[PDB]
Amino acid sequence: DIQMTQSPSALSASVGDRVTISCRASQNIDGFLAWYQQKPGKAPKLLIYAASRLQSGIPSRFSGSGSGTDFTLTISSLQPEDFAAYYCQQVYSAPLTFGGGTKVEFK
Amino acid sequence: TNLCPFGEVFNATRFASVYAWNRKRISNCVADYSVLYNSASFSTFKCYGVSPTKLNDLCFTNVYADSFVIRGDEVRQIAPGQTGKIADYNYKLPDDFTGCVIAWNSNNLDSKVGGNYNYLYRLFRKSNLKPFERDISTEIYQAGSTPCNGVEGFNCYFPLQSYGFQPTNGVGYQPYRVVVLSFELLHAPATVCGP
Amino acid sequence: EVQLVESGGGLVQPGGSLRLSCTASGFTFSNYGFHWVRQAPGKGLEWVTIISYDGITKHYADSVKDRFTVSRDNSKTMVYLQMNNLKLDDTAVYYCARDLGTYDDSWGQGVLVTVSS
């Protein structure tokens, strides 16, 4: 099994701030990491795939970085819409595991 | 200050299948090939008839970019005068070819748990493919003397076989994104010189 | 446009059996593998199972392994998550996804499954 640790869960920031979300894999998963944004009572939306590749129709502000066991998700400029839960899921292993979850909240 | 759309070819979200390879004509633009070499994220950057470094001075009339995904083992087969399953029935490079074959590992892009079905290399063809010839036919292969009659049967096989691309697969079996650049040097405008 | 719709989610008793059918439209169903993800109320996402494009290969998380069976019918373009030996913990919104964490990623709206005694 592979285990994803997503910190900081309680991150807060004002609009226009730069946010960083870090996900750590227990063992090497190459570049097989995905970033999702879940608004309340809505299905998850895939912001990033293949660690750094932005999905089509996603705003350019979202960005991903890292490889191996360490990864990062960065929002260049925060927005009101961006205040939602964020999840990191590894796809390398046969049983996929999601991250804890980080709730970006208005300050 | 027109610039060639290498970014579209190299950074496309999905590459085409090797049997259904995608050919893009590039013209009327300046291309900095050296910038691509400087990035050096490509496992294979082999140029035939031209040197990979310093080819800016040379002027090319017709540049064609061919994009497909193959296994790591097949990258050797994407070369002039090479014999393989991929060379014989999927993509053929002419013996006199002048151009550059660029291949990079795309394991994290083109792999899914349980395998990805999209790539689908051709397994059976009656005759070897001619250079720069694409076959997209799905007609049943008559290995046996008995006619298939358009239906799968004993000794009758579907032509296209799907590559199973897994994250756990070895480097040889991992997906590789291949862009083949074909340069033509003739007496013509030579617009895509790319100094 | 790729569309996934989850149906069959409803109230069930503990130890009961419920099956969730994921209707698919706008794409070739056979080509792409499918996933099931559940979000428990006030909890994070939890991947449940995967069925491959061929359908021979199936993988389940331990928390549902030997209790949940994943199946698909290509002709009907539906993926069925059979659920057995249901528990109060199992209560969640079950989302059906296509090729998670890839360029082919798609998600259904989700269907709430409630286990109550």
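Chain B is numbered as in Swiss-Prot, which gives 333-527 for the residues shown.
Note: Cβ is positioned from N, Cα and C throughout, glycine not excepted.
According to Swiss-Prot, the feature domain 'BetaCoV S1-CTD' maps to B:334-527, an assignment based on experimental evidence.
Among the mutagenesis results in Swiss-Prot, B:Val483 to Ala has the note: Increased resistance to neutralizing antibodies. The residue drawn here is the original one. For B:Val483 (mutagenesis position), the same-chain residues lying six or more positions away in sequence with a CB closer than 8 A to its CB are B:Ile472. Secondary structure at B:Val483 (mutagenesis position), as computed by DSSP, is coil.
One mutagenesis experiment catalogued in Swiss-Prot, B:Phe490 to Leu, is accompanied by this note: Increased resistance to neutralizing antibodies and human covalescent sera neutralization. If you take the C-beta of B:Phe490 (mutagenesis position) and look for same-chain residues 6 or more apart in sequence within under 8 angstroms, you find B:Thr470, B:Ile472, B:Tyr473, B:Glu484.
Neighbours of B:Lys417 (variant position), defined as other CB atoms within 10 A of its CB across all chains, total 19. Here the residue is the original one, but Swiss-Prot notes a natural variant at this spot, B:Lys417 to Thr: In strain: Gamma/P.1.
B:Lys444 to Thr appears in Swiss-Prot as a known natural variant, with the remark: In strain: Omicron/BQ.1.1. Mapped onto three states, the DSSP output places B:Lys444 (variant position) in coil.
For B:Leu452 (variant position), the same-chain residues 6+ apart in sequence whose C-beta sits under 8 angstroms from its C-beta are B:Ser349, B:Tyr351, B:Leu492, B:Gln493, B:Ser494, B:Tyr495. One entry in Swiss-Prot concerns the natural variant B:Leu452 to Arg. Its note says: In strain: Delta/B.1.617.2, Epsilon/B.1.427/B.1.429, Kappa/B.1.617.1, Lambda/C.37, 19B/501Y, Omicron/BA.4, Omicron/BA.5, Omicron/BQ.1.1; Contributes to cellular immunity evasion and increases infectivity.
The annotation that Swiss-Prot gives for the naturally occurring variant B:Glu484 to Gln reads: In strain: Kappa/B.1.617.1.
A Cα-Cα distance of 24 Å separates B:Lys417 (variant position) from B:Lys444 (variant position).
Counting only same-chain residues at least 6 apart in sequence, those with a Cβ under 8 Å from the Cβ of B:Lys444 (variant position) are B:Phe497, B:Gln498.
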